[PDB]
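A.B. asks: Pasting a structure here, questions to come.
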Amino acid sequence: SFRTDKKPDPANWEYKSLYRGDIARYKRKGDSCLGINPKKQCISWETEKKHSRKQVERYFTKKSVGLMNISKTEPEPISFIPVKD
Amino acid sequence: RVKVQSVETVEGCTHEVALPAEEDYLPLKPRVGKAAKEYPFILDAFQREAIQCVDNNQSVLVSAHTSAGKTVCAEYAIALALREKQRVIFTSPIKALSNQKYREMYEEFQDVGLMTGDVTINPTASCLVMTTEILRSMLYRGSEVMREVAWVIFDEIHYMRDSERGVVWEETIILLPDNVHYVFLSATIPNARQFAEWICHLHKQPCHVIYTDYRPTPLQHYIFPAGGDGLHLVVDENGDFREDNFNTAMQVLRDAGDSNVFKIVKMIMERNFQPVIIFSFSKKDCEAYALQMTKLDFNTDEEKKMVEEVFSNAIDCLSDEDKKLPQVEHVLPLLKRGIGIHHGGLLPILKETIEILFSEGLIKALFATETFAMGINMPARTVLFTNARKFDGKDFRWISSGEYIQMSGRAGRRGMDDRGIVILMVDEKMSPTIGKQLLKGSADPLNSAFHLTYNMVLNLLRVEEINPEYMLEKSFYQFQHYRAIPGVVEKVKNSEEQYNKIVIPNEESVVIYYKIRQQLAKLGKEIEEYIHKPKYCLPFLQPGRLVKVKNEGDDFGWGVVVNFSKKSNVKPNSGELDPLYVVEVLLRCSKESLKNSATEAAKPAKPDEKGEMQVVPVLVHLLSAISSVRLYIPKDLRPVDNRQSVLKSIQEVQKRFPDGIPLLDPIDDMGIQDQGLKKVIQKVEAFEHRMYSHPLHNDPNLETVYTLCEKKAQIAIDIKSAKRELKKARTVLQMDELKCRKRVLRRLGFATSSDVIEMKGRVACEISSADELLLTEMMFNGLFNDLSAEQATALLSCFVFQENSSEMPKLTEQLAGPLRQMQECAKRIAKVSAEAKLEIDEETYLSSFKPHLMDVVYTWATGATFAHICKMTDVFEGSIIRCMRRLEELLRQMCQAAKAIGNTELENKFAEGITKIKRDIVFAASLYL
Ligand SMILES: Nc1ncnc2c1ncn2[C@@H]1O[C@H](COP(=O)(O)OP(=O)(O)OP(=O)(O)O)[C@@H](O)[C@H]1O
Ligand SMILES: [Cl-]
C-alpha cells in the first residue's frame, strides 16, 4: 500500500500533462466533469443500445415462453404476496 | 375582498363556495325542469353537487382523483350551454389531451370542433374543444369564436403550476370576460379553495370548490424490497398505512429479515394482474427492461395476428421507405409478444399505435417513461415503479407525493377492476416518516408559475383596453403573495419566540467564540482555494496520491488520484476563454450513484453504506485536501475488486494515522509563494490563539452550548429573511421586471415611450413559440433576406431545439454562416438587457440556443429521407421529430410575422420552408382524429 512522497513533478505544470506517473486502465464515470457548475462549459473526452440495435434485434427472432392465458377475474388486500426466485 | 362559506354535503365530499364579499350567500337552488344531460350510470355525490352548481349558473372547480369522474360535470355544462343555444369551449393543455377530448366530446354532443395549431376542425362549432394555448391567441386576436360563449371548461387545470406553459392558463383566464362562467377540472389539490377565491376575486362572481377523495376503483399499494421474497402491503384499500409491513419490508433491506422487475412482471401475468404499466425514469431503462420481457411471450396467436393487423394498419399511411425503418421494424416483435414501450424519444406514429394497442388489450405490459402519466389517460390494472428514487439533475431524491400520486393514479380501471395494484420497488432504506409522506401524502398545491414574456407584454400593449400591468395585478401569482402574508407575519412571531425560548446560552460570550470558529472556517476555505489553483496542484497530481474531493455540499472524503488532463472549453455558446483542469479521482460513491451513467450523478456513500470506488473526473477546484500519502494502485482499475482494493488501502492509512492523514503544507511542501496566502495563514494562526484563550473551549458541555448558539443563529437568519419577505407585502412582485422589459422594448424600437405598439412590435406578436425579440430583430437586420431556404429553416432549429444532446456537428459554411451571425445579434440584445437592469448573463443567453441539430434539419429540408437523418445525430428519434414539429409551428409564427411587415418574399421563403420540412412520418397524425 502506502508511502509518503512529498516531491513535486514540475513537468505536469510545465508540459501541461502528466509526466512521472503510471496510469491505470479505468473506466470513468460518464462524459462530463463533476465540478463544471453552470454547464456554461463543456469538454470532450471524444455506442448506443436501442431497441432496433442489432444485438437487440436478434433476441426477438429467438423465441420465448408464454406463461398464462385465460383463472378468475382477480383476487383482497393481502399483506404479503410472494414471488418466487 | 372575498369570503368563503362552507356547505354541507354527504358522502365524504366537500362543498365550499367563495363569493364576493358584498353579496349574501344564498343556498343553491334545486333544479327547475329536467336535467340537461342524463347518464347511464348513477352519479356520484360529488358529481351531483357540481352539476347543481352548473344548473344554478355558478362556477365550480371540481377537484377529484384521476378517473373519479370529473369529466361528467363538464359534459353537463356543455349540455346546458347547448340547450340554451349559447356556445361553450372546452380546453385542454396538450394536443394529445385535446384530441382525446375532442373525440370524447364528439360522441355525446354532435356539434363539436377541434382547434389545435396543427388541426382545425369545425371552428364555428357549438362546442369547441381547443388547446388552451390556442385559446390565448384567440383572445389576443379578438376573435369571433368567443362571441357567443357562455361557458369555458378548463380540464386538468392543475398543470397550471408547470413552469413553462403555466402562465398561459393564467393569462387566458385573465383575458376572458366577467360574463363567462367556468367549470374547472383538476386533480386533488390542497389549495383548491385558494384558486376558487382568485376566480371570484377576478371575476366578481361565485366559484365553488367541490372536493372529494373518492376513488371509484380502490388501490392497494405495495412495496417490494430489493432482495426480498415478496411484496408487502404498505397502504390499504381504505387509504390506511400499515407500518408493520413497511417496517418489515424495510428490515429486509437491512438484510435483517431472516429484486428483478422481470420477476414482478412474471407474477403479474401469472396472478392475472395482467395489464401493467412499468415506470422507469430513464428512457434507456424503459427500453432495457422491455427486452428482458421478450423471453416470455404474453400473447395468444389470435392476439398476435391482432397486433399485426392494427399495427400494419396504422402504418399503411407511412411511406414504404419510412415503413422500412429500423425504428419501425424492431418494435413489432415486442408488440407481438405483448410488450410495449412508451417514452418521449420514440416516434409518434408508433407511440399512438401502442396506446391503441393497450386499450384493445393486446398489450399486457407497458414500460413507459415518466411522462406517460401526463398523457391521455389509459389506465392499467397494476402499476410498477422500478425505483422509488429519482435523479433531479443535481441531487438524488425520492419521488414526491405528487409524483407518486400521479403515477399510482394510473392504476385501477373503472369498469374493469375490483382493485388497483401499485408496486414500489425500493433499493434504499426508507424511513417511516419519509415513507408515510410518499404514499399517504398530499399532492402538490397548484401554485402559479406566471412569468413575464415579451409576447405577453407586446400583445397586451397592442390590445386596446388592457395593459401589461393589468395582467400582473390580476394574476394568481400576486394573489398568492397577498394571501400568504398573514403566514409570514405568523412565522416571524413564532420564530421570534423561539429565539427567546432558546435564548439561554449560559454565558453570552459564546457568540464571540462561535464567531471565532466561523471566521476560521471562512479562512480555511480561503487556504484551500490557493491549494487547488492549477499551478500549485498540478505538480502534485500523481497517481496514487490521496486527495479529498468536496463538491458544493456533497463531500466525498478521501480519494486517490488516477490521472489528470487539461481540457479545453467546447461550450461553444460563449467564447472558448479558459481551459479547464480535470482530475480523475477514485472516490467512494453510492450504490445509487453507480447506476447513473452521467458524470453529474456521482455522489458520496451514505453513512450506512459500504460505498464503491469509481473514478470520476472532477474539476480542479473541488479538491479540498491533498496529502503526503501516495499509495500503490493496481494497474487495471476496471474490476470492482481491483478498485475495491484502494478502499482497504485507504483505511490502512487511515488506521495508521488517526490524528488525520497528513497534508502537504502550502508553502513548505506546495511552495505557493503568493503573499496573500501568508496573510490568510497568519490570520488563521491568530484566531487559533484567540480560540484557545476562550474558556468555552476548555469547558465541558461546550458542544451542548455551541449547538444552541448555532440554533439560535439559524432562527435569526430566518427571522430576518421572513422580515424581508414581509417587506415586499404591499408590492407587486413582477412589476419591476416588466418595467425593465419595457425599457428594453423601447430601446430596441419595438414600442414607444407612451406605450403604443409600433410596427416592429407588431411583427413580434406573431412569434410566440420562441424568442421573439431576437427573431424580429434578426428579421429587421435582414439576416433572413439572404438566407438559403434550407438555411432559413435550419437556423430556426436553434430557436426551438431545446433538448440536451452531447454535441454539435461541424458545419459547412452555409449552415454556420448564420450561426455566426445570430450570435452577434443575440449578443447585442443581451447587451441591452443588462443595461436595462435585467438578470441574464451573456454567456448563458448566447448558449441558450442550440445548433446541435442544425445540420440535420437542413439535410431533412433538402429532400433527405427520415432514415438518413437519424444517422447523423445521437438524439433519439422522437426528440428529433419533436423539434421539427415545433419548427413548423415556428415557421407559421414566422410566416404570419412577415405578412405584418409586408415582405412577400419573406412570407414565401418561410412558407416554402415549411414544405421542404413538412413531410412523411414526421407529420402523420395517427392518433386517431
Ligand atoms: N357514476 C359513474 N358511473 C360509471 N362510470 C362513471 C361514472 N362517472 C364517471 N364514470 C366513468 O369515469 C371514467 C373517467 O371519467 P373522466 O375521464 O371524466 O375521468 P376524470 O379522471 O375525472 O377526468 P379527466 O379526463 O379530466 O382526467 C369515464 O370512463 C366515465 O365513463
Ligand atoms: Cl471499479
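The residue numbers of chain B are those assigned by Swiss-Prot, with the residues present covering 98-355, 372-1042 sequentially.
We read in the header that X-ray crystallography, 2.9 Å was used to get this structure.
A Cβ is built for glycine as well, from the same backbone N, Cα and C atoms used for every other residue.
Per Swiss-Prot, ATP binding site is recorded for B:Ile139, B:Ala161, B:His162, B:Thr163, B:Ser164, B:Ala165, B:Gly166, B:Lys167, B:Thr168. According to Swiss-Prot, the feature domain 'Helicase ATP-binding' maps to B:148-304, an assignment based on sequence analysis. Here the residue is the original one, but Swiss-Prot notes a mutagenesis experiment at this spot, B:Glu253 to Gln: Abolishes RNA helicase activity. What Swiss-Prot lists as domain 'Helicase C-terminal' is B:405-577. As a published mutagenesis entry, B:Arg658 to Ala appears in Swiss-Prot alongside the note: Decreased interaction with NRDE2. In Swiss-Prot, the entry for mutagenesis B:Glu697 to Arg states: Decreased interaction with NRDE2. The structure shown retains the original residue. For the mutagenesis result B:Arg743 to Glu, the note given in Swiss-Prot is Decreased interaction with NRDE2. Impairs the binding of both NVL and NOP53.
I'd like these features described in context: how deep, what's nearby, how far apart.
C.D. replies: According to DSSP, B:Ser164 (ATP binding site) is assigned to coil rather than to any helix or strand.
The C-beta environment of B:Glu253 (mutagenesis position), restricted to residues of the same chain at least 6 apart in sequence and closer than 8 Å, consists of B:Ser189, B:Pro190, B:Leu194, B:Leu282, B:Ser283, B:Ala284.
All chains included, 23 other C-beta atoms sit within 10 angstroms of the C-beta of B:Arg658 (mutagenesis position).
Counting only residues at least six positions away in the same chain, the Cβ atoms of B:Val674, B:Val675, B:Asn676, B:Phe677, B:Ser678, B:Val728, B:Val729, B:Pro730, B:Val731 sit under 8 Å from the Cβ of B:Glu697 (mutagenesis position).
Summarising the environment of B:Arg743 (mutagenesis position), the number of other Cβ atoms within 10 Å of its Cβ, over all protein chains shown, is 22.
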A.B. asks: Tell me the Cβ neighbour count for B:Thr168 (ATP binding site), meaning other Cβ atoms within 10 Å of its Cβ, over all protein chains shown.
C.D. replies: 18
A.B. asks: Please report the Cα separation of B:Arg743 (mutagenesis position) and B:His162 (ATP binding site) in Å, rounded to an integer.
C.D. replies: 60
A.B. asks: Quick one: of the recorded positions B:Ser164, B:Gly166, B:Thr168, B:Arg658, B:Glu697, B:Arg743, flag those whose CB is under 6 Å from ligand 1, and say none if nothing qualifies.
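C.D. replies: Only B:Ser164, B:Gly166, B:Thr168 qualify.
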A.B. asks: Considering Cα atoms only, can you say which of B:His162, B:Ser164, B:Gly166, B:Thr168 is the nearest neighbour of B:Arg658 (mutagenesis position) among these binding-site residues?
C.D. replies: B:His162
A.B. asks: Report, as a single number, how many Cβ atoms besides its own are within 10 Å of the Cβ of B:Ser164 (ATP binding site).
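C.D. replies: There are 19 such Cβ atoms around B:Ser164 (ATP binding site).
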A.B. asks: Under 8 Å Cβ-Cβ to anything in chain A: which of these recorded positions pass, B:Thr168, B:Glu253, B:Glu697, B:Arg743?
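C.D. replies: Near chain A: B:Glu697, B:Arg743.
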A.B. asks: Quick check on the gap: 16 residues absent, flanked by B:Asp355 and B:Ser372. Distance between their CA atoms in Å?
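C.D. replies: Result for this gap is 17 Å, Cα to Cα.
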A.B. asks: By the count of other Cβ atoms within 10 Å, pick out the sparsest of the binding-site residues B:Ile139, B:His162, B:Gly166.
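C.D. replies: So among B:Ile139, B:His162, B:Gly166, the binding-site residues given, the one with the fewest Cβ atoms within 10 Å is B:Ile139.
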A.B. asks: Over all pairs in B:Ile139, B:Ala161, B:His162, B:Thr163, B:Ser164, B:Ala165, B:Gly166, B:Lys167, B:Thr168, the listed ATP binding residues, work out the largest Cα-Cα distance in Å.
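C.D. replies: About 18 Å separates the two most distant Cα atoms.
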A.B. asks: Under DSSP, is B:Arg743 (mutagenesis position) part of a helix or a strand, or is it coil?
C.D. replies: strand
